[PDB]
2 protein chains.
Amino acid sequence: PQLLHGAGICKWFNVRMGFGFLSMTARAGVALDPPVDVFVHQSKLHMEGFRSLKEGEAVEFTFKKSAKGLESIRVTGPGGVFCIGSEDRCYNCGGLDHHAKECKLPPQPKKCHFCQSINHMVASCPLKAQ
Amino acid sequence: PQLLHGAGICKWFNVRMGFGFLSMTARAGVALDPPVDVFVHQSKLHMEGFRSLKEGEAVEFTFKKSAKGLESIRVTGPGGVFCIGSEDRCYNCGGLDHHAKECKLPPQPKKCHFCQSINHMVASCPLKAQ
RNA sequence: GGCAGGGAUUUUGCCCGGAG
RNA sequence: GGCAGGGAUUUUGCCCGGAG
Ligand SMILES: [Zn+2]
Ligand SMILES: [Zn+2]
Ligand SMILES: [Zn+2]
Ligand SMILES: [Zn+2]
């Protein structure tokens, strides 16, 4: 197993530095306690325009072992949706050009308006509570 | 002299608390050193919609003596322009409905895009450099 | 994303889900 | 307001003025 499916949240991200880390809470579908850190480089972020991540945002991804540690290959939001980033987007896909009613993609589960988590909604967001 | 003209910047403002203080740098036109604190209540701010002030924003106002100290009566930006506040507006008047080209008001001097100071421009803003 | 209203010294509380 | 590109552990640098 060289290519593995990961899911967690953004641990931290330095936008100027172009990198950060992900806190991997589930590896290959199985839950992780304590979470394991996975490196992210801006170039591997599925986003429209300028790439970045925001601390705590929900990510799903694929990763591999590297000489420096664990390296993510492609980083998306839950369900392959675009990431949020830092410094108005479709409720279904995160796309900037349109709204959920005009979305060409298959319907996706409701994601937290703040962090994109599929587990809660904005009104009960732990990240927002900061 | 009951009713006085003052000018300075906002010292601090607590939006939930509905009040703050102004750091008056010029009383009745004459320069003050050290500056003197003047109380502001949200109800006295010349603004469209939700009233607040942001630390350091340029402010022009009228004040009076009160049992508790100095109390501002009406608070505007330099030249009677709307205040900025906290949490798009015309470059000439601070109005939300339009842009400088369509402004019906007489031309006002250029104000810092960040703090509304008439003395500098955003690219050299001390407040922004924080 | 939306909505506001604790008057005397320090940086804001609340509400939102198959749709803006 | 605008523009981006420092690959391995911590939250971003730059540029903008009689006009968006
Ligand atoms: Zn969409
Ligand atoms: Zn959330
Ligand atoms: Zn105007
Ligand atoms: Zn300024």
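By Swiss-Prot numbering, chain B shows 35-121, 137-179, in order.
Per the header: X-ray crystallography, 2.9 Å.
In case you wondered, yes, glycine gets a Cβ from its N, Cα and C as well.
Now, the feature entries from Swiss-Prot:
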type: DOMAIN; residues: B:39-112; note: domain 'CSD'
type: MUTAGEN; residues: B:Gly42 to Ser; note: Erroneous subcellular location. No positive effect on terminal myogenic differentiation
type: MUTAGEN; residues: B:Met81 to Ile; note: Erroneous subcellular location; when associated with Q-85. No positive effect on terminal myogenic differentiation; when associated with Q-85
type: MUTAGEN; residues: B:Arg85 to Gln; note: Erroneous subcellular location; when associated with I-81. No positive effect on terminal myogenic differentiation; when associated with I-81
type: MUTAGEN; residues: B:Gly119 to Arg; note: Erroneous subcellular location; when associated with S-124. No positive effect on terminal myogenic differentiation; when associated with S-124
type: MUTAGEN; residues: B:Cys142 to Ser; note: No effect on subcellular location; when associated with 44-C--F-47. Normal terminal myogenic differentiation; when associated with 44-C--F-47
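Rounded to a whole number, the distance between the Cα atoms of B:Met81 (mutagenesis position) and B:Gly42 (mutagenesis position) is 17 Å. B:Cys142 (mutagenesis position) counts 21 other C-beta atoms within 10 Å of its own C-beta, drawing on all protein chains shown. Close to ligand 3, meaning a Cβ under 6 Å from one of its atoms, are these of the mutagenesis positions B:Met81, B:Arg85, B:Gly119, B:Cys142: B:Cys142. Each residue contributes its Cα atom, and for B:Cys142 (mutagenesis position) and B:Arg85 (mutagenesis position) those atoms are 16 Å apart. The DSSP breakdown of the domain 'CSD' (B:39-112) into helical (H, G, I), extended (E, B) and coil residues amounts to 4 helix, 49 strand, 21 coil. Within the same chain, the residues at least 6 positions away from B:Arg85 (mutagenesis position) whose Cβ sits under 8 Å from its Cβ are B:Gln76, B:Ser77, B:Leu79, B:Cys117, B:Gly119, listed in sequence order. For B:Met81 (mutagenesis position), the number of other Cβ atoms no farther than 10 Å from its own Cβ, over all displayed protein chains, is 18.
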